[PDB]
Amino acid sequence: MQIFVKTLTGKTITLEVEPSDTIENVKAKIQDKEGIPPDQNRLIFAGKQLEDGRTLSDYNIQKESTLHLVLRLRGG
């Protein structure tokens, strides 16, 4: 399975995965391949957020899927 991430700065990230992949395996692969750590952003798909213990196909994340991204928040 190939999948895609939509950054704010207009750069499409490409990733190679199994349809079986746990959301953690994808959170790992993105930082080895490119370098997108959690302390700066948060991955979105079809308005829903994506967290651990689940899989790609459970979120209905098909092959060729484009995920959005956001940033992390600001304050104190």
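In case you wondered, yes, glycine gets a Cβ from its N, Cα and C as well.
A simple way to gauge crowding: the CB of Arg42 (mutagenesis position) has 14 other CB atoms within 10 angstroms, across all the protein chains here. In the three-state DSSP reading, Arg42 (mutagenesis position) counts as strand. Quoted from Swiss-Prot for the published mutagenesis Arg42 to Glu: Impairs ubiquitination by CRL2(KLHDC3) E3 ligase complex; when associated with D-44. Impairs ubiquitination by CRL2(KLHDC3) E3 ligase complex; when associated with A-72.
Quoting Swiss-Prot on the mutagenesis of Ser65 to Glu: Phosphomimetic mutant that binds and activates PRKN. In the three-state DSSP scheme, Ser65 (mutagenesis position) falls into the coil class. The Cβ neighbour count for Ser65 (mutagenesis position), using a 10 Å radius over every protein chain in view, is 16.
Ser65 to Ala appears in Swiss-Prot as a published mutagenesis result, with the remark: Prevents phosphorylation in case of mitophagy. Decreased localization of PRKN to mitochondria.
Swiss-Prot lists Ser65 to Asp among its mutagenesis entries, and the accompanying note reads: Phosphomimetic mutant that binds and activates PRKN.
Counting only same-chain residues six or more apart in sequence, the Cβ atoms lying under 8 angstroms from the Cβ of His68 (mutagenesis position) belong to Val5, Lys6, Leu43, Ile44, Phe45. Quoted from Swiss-Prot for the published mutagenesis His68 to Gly: Loss of DTX3L-mediated polyubiquitination of histone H3 and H4.
Under mutagenesis, Swiss-Prot gives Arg74 to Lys with this note: No effect on ADP-ribosylation, when associated with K-72. Applying an 8 A CB threshold to same-chain residues 6 or more apart, the list for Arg74 (mutagenesis position) is empty.
The annotation that Swiss-Prot gives for the mutagenesis experiment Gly76 to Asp reads: Impairs ubiquitination by CRL2(KLHDC3) and CRL2(KLHDC10) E3 ligase complex. Every protein chain shown contributes to the tally, and the Cβ of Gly76 (mutagenesis position) ends up with 2 other Cβ atoms within 10 Å.
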Calculate the distance in Å between the alpha carbons (Cα) of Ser65 (mutagenesis position) and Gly76 (mutagenesis position), and round it to a whole number.
35
Given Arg42 (mutagenesis position) and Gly76 (mutagenesis position), what distance in Å do their CA atoms have, once rounded to a whole number?
19
